[PDB]
Amino acid sequence: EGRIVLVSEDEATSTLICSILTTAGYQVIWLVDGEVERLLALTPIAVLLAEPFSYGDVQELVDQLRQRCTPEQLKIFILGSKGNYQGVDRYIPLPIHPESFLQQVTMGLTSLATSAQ
């Protein structure tokens, strides 16, 4: 299995997306803030940051996460109407399609090595 942390203020969107990831066998931790101290302590394989960003400036957060953990160690994804590329691995514009969402996560994850299985 694996651990993924989701940061957002909207409970409704979170319930739909968490179910998709959990079904795949991944555990999801929902946060309504996005503090680096807590994120670092609960350092997951990947983080999902959804707008509006409670933590504030995503670039600083990404820089801090990247500085502590390499992109290979920790993947960063952003959710919103427009993909704000601030060092994130991939953007997932709304509405998020469940059919391609899982595929995108898998594709991003398999970038680490060709021998996924």
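Chain A is numbered as in Swiss-Prot, which gives 613-729 for the residues shown.
Cβ coordinates come from backbone N, Cα and C, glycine included.
If you check Swiss-Prot, you get these features:
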- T627 to R: Loss of KaiB binding (MUTAGEN)
- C630 to R: Loss of KaiB binding (MUTAGEN)
- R650 to D: Loss of KaiB binding (MUTAGEN)
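All features noted in Swiss-Prot, drawn onto the structure.
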{"residue": "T627", "record": "mutagenesis position", "CB count, 10 Å": "10"}
{"residue": "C630", "record": "mutagenesis position", "CB count, 10 Å": "18"}
{"residue": "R650", "record": "mutagenesis position", "CB count, 10 Å": "14"}
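In this structure, the CA atom of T627 (mutagenesis position) is 21 Å away from the CA atom of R650 (mutagenesis position).
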